[PDB]
Amino acid sequence: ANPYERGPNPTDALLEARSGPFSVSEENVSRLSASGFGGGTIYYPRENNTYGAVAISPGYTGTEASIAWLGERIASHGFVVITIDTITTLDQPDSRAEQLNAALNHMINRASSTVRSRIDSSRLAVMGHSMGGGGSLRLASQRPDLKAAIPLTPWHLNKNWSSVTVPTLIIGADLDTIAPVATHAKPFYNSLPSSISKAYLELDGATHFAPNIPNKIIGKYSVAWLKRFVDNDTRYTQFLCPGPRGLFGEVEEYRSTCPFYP
């Protein structure tokens, strides 16, 4: 009944694997071609269909190489995904929000027909690492039409995200000393409205750079979140609700507003 379902029925194994079930191709976006961001790489399913589209930003000093693994992995579960470079590696979070917006527009309107035809432009999401995660929150606050936001070890000077209504999964890292969960991730999660679809997943034994290092937990829960909200795919609710709420060695804590009005 759900026209947006893609791919085989999921399992924990299928979601933890290095690659999902979709073969993936890439399209480079040069800095020349990009308007309002620094270029990047668009990963997309070889199999023709329409999919949701996702823009991912790196963090301060970061390049697309630091998030490439995640772009490719998410695309391999049935999404069109752009990992961007920013105008400069030192851009601040609200600038990164604008750049995420520009990157979404690029995929929808300026990429090749191969890419553009694979996107349902009504089903979009944003993600980012650190300041890029801050950027994701800012854009989500501005764009209630977005289907999902996933701030990864996010950093932002503004802690109050009570304006955000986009389904938001925040992933924190317990040992983060750059964007400590006590002063960034948790304040953000707690200020998001209680009324929205949201979750907080804190990684156990993780530094600030966990999102830059191929990680089965980040991969599994990012894909499950995008599936549930970008694709309305309730086959993925099972992974999120009740969710992994002291899987020690993997997940320090998990909070949510499950079950998200099934």
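The chain as shown is numbered from 1 upward.
Technique stated in the header: X-ray crystallography, 1.4 Å.
Every residue gets a Cβ built from N, Cα and C, even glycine.
According to Swiss-Prot, the feature poly(ethylene terephthalate) binding site maps to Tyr60, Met131, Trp155, an assignment based on similarity to another entry. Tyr60 (poly(ethylene terephthalate) binding site) carries neither a helix nor a strand DSSP state and counts as coil.
Listed in Swiss-Prot as a mutagenesis experiment, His129 to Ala (Swiss-Prot position 169) is described as follows: Decreases activity on poly(ethylene terephthalate) (PET). Non-local contacts of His129 (mutagenesis position) by the CB criterion (under 8 A, 6+ apart in sequence, same chain) comprise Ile56, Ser57, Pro58, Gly59, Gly62, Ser66, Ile67, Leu152, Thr153, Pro211, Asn212.
Remark: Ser130 (active site, nucleophile) has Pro58, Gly59, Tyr60, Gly62, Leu152, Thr153, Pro154, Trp155, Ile178, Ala179, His208, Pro211 as non-local neighbours, by Cβ distance under 8 Å and separation of at least 6 in sequence. Classification of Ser130 (active site, nucleophile) by DSSP places it in coil, neither helical nor stranded. Summarising the annotation, Swiss-Prot assigns active site, nucleophile to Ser130 and lists experimental evidence as the type of evidence.
The feature active site, charge relay system is assigned by Swiss-Prot to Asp176 (among others). Within the same chain, the residues at least 6 positions away from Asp176 (active site, charge relay system) whose Cβ sits under 8 Å from its Cβ are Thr153, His184, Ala185, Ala206, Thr207, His208, listed in sequence order.
As a published mutagenesis entry, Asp204 to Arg (Swiss-Prot position 244) appears in Swiss-Prot alongside the note: Increases the thermal stability of the enzyme. Within the same chain, residues at least six positions away from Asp204 (mutagenesis position) with a Cβ under 8 Å of its Cβ are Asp174, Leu247, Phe248, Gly249, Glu250, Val251, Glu252.
Positions annotated as active site, charge relay system by Swiss-Prot: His208 (among others). In the three-state DSSP classification, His208 (active site, charge relay system) falls within coil.
For the published mutagenesis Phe209 to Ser, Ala or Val (Swiss-Prot position 249), Swiss-Prot gives the following note: Increases activity on poly(ethylene terephthalate) (PET). Residue density at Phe209 (mutagenesis position): 16 other Cβ atoms are found within 10 A of its Cβ, drawing on all protein chains shown.
Listed in Swiss-Prot is the mutagenesis experiment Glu252 to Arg (Swiss-Prot position 293), annotated as follows: Increases the thermal stability of the enzyme. When secondary structure is read from DSSP and collapsed to three states, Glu252 (mutagenesis position) falls in the strand class.
For the recorded poly(ethylene terephthalate) site, residues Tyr60, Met131, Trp155 set the reference point as the centre of their Cβ atoms, and the other residues of that chain within 8 Å of it by Cβ are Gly59, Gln92, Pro93, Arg96, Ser130, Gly132, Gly133, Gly134, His156, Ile178, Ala179. If you take the C-beta of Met131 (poly(ethylene terephthalate) binding site) and look for same-chain residues 6 or more apart in sequence within under 8 angstroms, you find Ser57, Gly59, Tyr60, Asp91, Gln92, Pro93, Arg96, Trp155, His156. Overall, the recorded poly(ethylene terephthalate)-binding residues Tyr60, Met131, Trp155 cover a maximum inter-Cα distance of 10 Å. Sorted by the number of other CB atoms within 10 A, the binding-site residues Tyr60, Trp155 start with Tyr60, the lowest.
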